[PDB]
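Data block below; observations after.
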2 protein chains.
Amino acid sequence: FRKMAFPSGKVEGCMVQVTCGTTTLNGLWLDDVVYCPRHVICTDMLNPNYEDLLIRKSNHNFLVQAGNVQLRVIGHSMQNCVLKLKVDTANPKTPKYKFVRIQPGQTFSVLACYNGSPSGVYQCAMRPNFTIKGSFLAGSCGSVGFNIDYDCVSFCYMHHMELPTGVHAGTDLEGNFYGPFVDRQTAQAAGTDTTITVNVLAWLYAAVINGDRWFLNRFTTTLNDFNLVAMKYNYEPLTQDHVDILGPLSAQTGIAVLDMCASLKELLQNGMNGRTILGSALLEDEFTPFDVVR
Amino acid sequence: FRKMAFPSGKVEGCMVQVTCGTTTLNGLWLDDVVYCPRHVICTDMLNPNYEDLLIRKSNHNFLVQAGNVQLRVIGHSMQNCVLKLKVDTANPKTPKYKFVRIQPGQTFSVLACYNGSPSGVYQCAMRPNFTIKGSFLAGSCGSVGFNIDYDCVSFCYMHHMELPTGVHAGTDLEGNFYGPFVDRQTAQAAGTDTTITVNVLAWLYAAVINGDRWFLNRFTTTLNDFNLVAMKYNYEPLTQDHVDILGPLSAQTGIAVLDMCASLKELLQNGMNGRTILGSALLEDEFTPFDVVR
Ligand SMILES: *C(=O)[C@H](C[C@@H]1CCNC1=O)NC(=O)[C@H](CC1CCCCC1)NC(=O)c1cc2ccccc2[nH]1
Ligand SMILES: O=C[C@H](C[C@@H]1CCNC1=O)NC(=O)[C@H](CC1CCCCC1)NC(=O)c1cc2ccccc2[nH]1
């Protein structure tokens, strides 16, 4: 069992470099628009007035490069916290795509990029406190997170900042931040994070579908008793929605959702006692019910 | 610190579907040759005479589809355990590439494919027992592993089989097996695996170069004394070469390798005791020194 990312080729053909003044970062070039974080126009960083910063720019202040080719910016506008640079040329490599806003617990692939060129790809989850536990470099802003389903790329994240705890914060591709964050270098802190309970359960089901049943037991639990216990370990409350979502995996393994909840309760109480589940010595929470079935 | 795969775009455009009679798997289309496991011509599998089975085949026995378009096979050829299907057209998406054979303990990215279509990418290490702890579907054969070095794709692995323990075995792209395995259906087992010591040290350096310091101590050991410790815990012997190739990581953050070996020596007896390292609670051996520095 591997945390697998989506093949990155469709996204690679979209990454460009955007430079404004002394700042360069990455942009996403789809059709004839380049999307990048609006803070590329900052020098300024504690209290930027982006409306005032932007009206003073003209098209030639934005240097956009796709590989060796410089694209000509013919217009620009701001949509929430993303800048949209209109360019003279449509990206010939534009894939089928959509912009989607995800909820906490969702997973996606990140194409980490620097100077417009892709560096690596890895799988991420949106944490319950709306941060990402990413691996992001000095000039990684504008790198995007995405899923691919039937040749259609769903762009769900664009990178903007690193919080002082070392986790990461960013926006959807319409420029709205995930979580209570703003593009200012002001004191802001991520809420206390929690473990994604529905994902841990999905992964225990994956463990059952593959090798192992050693963590199962003879007990069941009510939903409320499970939540009362699990929250004492900083697990997210499990909702009826989550119970419904786990239905197909329950049906496939013959283990009722509340029976798997009993197993998780005991795993939290006992630990794993030198054993491993799918390859892990910790309870994994970055695989969704959807990810397991695939 | 995340396990990062190479961006897979350059390889995605080489993946095709090969069907022979009843069996479908993946092929690698480079220039005017498609490469795939020779066991695609089996039905038979318990002891094949591949030369005999191949002379019985003709070009039209091989159905090669590059997505929508069928490629016409105009020649067929075996090299060790890989079949070479000459097709009428050079792949216009052929990247700069070479065929390389890797050493146990080296890492690479796997592009898992099914029906000739890329499905996921992840980072792998070649185990000391020459197996791969992969994630491979029913029709994953022909999927490849690779590294990228400045526009050149170095192919090092093509997938052939799953051993009874659930680990995986394959060849290089010249058809030579990694490990003491053969392409026939028969009892074969992986040799007892060991842990890749130099990679564990690199991962520890990835923690000190990062932030963590709590496994560090004031002490040092000898290569001989450390190698006596490695044996009880089934760790690969640390060679004067490994120490040297780590030297660039020692030199940087002020920790001699044998200084970090003293830390690893104590870790092999104390455990973590609730503390992570980079962001994990087990000694990780799938990052090379080059993987950490890059
Ligand atoms: C190719 O697509 C598959 C990939 C396997 C399938 C499941 N997971 C994988 O990685 N390859 C096979 O199925 C081979 C078939 C060839 C092997 C070499 C000789 C000719 C046929 N079979 C196995 O990998 C296999 C069979 C088997 C039976 C019992 C225990 C383990 C086991 N592994
Ligand atoms: O790519 C550029 C970086 C990405 C960062 C850098 C290191 N790792 C990353 O993910 N973005 C940035 O550096 C912007 C700077 C800022 C954003 C808000 C509006 C004004 C400009 N981000 C920041 O993450 C940041 C600054 C900072 C200062 C003190 C403590 C934590 C901090 N984090």
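Using Swiss-Prot numbers, chain A covers 3266-3308, 3311-3561, in order.
Technique stated in the header: X-ray crystallography, 1.9 Å.
Cβ from N, Cα, C; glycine included.
Database features, via Swiss-Prot:
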type	residues	note
ACT_SITE	A:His3304	active site, for 3CL-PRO activity
VARIANT	A:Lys3353 to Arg	In strain: Beta/B.1.351
VARIANT	A:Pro3395 to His	In strain: Omicron/BA.1, Omicron/BA.2, Omicron/BA.2.12.1, Omicron/BA.2.75, Omicron/BA.4, Omicron/BA.5, Omicron/BQ.1.1, Omicron/XBB.1.5, Omicron/EG.5.1
ACT_SITE	A:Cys3408	active site, nucleophile
VARIANT	A:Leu3468 to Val	In strain: Zeta/P.2
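Structure coloured by features recorded in Swiss-Prot.
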residue   : record                            : contacts (Cβ under 8 Å, 6+ apart)
A:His3304 : active site, for 3CL-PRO activity : A:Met3312, A:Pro3315, A:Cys3348, A:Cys3408, A:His3427, A:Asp3450
A:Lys3353 : variant position                  : A:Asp3297, A:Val3298, A:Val3299, A:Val3340, A:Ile3341, A:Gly3342, A:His3343, A:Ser3344
A:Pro3395 : variant position                  : A:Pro3371, A:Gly3372, A:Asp3460, A:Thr3461, A:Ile3463, A:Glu3503
A:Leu3468 : variant position                  : A:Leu3505, A:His3509, A:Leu3513, A:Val3524, A:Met3527, A:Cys3528, A:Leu3531
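The Cα of A:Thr3308 and the Cα of A:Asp3311, which border 2 unmodelled residues, are 5 Å apart.
Checked against ligand 2, the variant positions A:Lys3353, A:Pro3395, A:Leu3468 give no residue with a Cβ under 6 Å from it. Cβ neighbour count for A:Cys3408 (active site, nucleophile) (all protein chains, 10 Å cutoff from its Cβ): 25.
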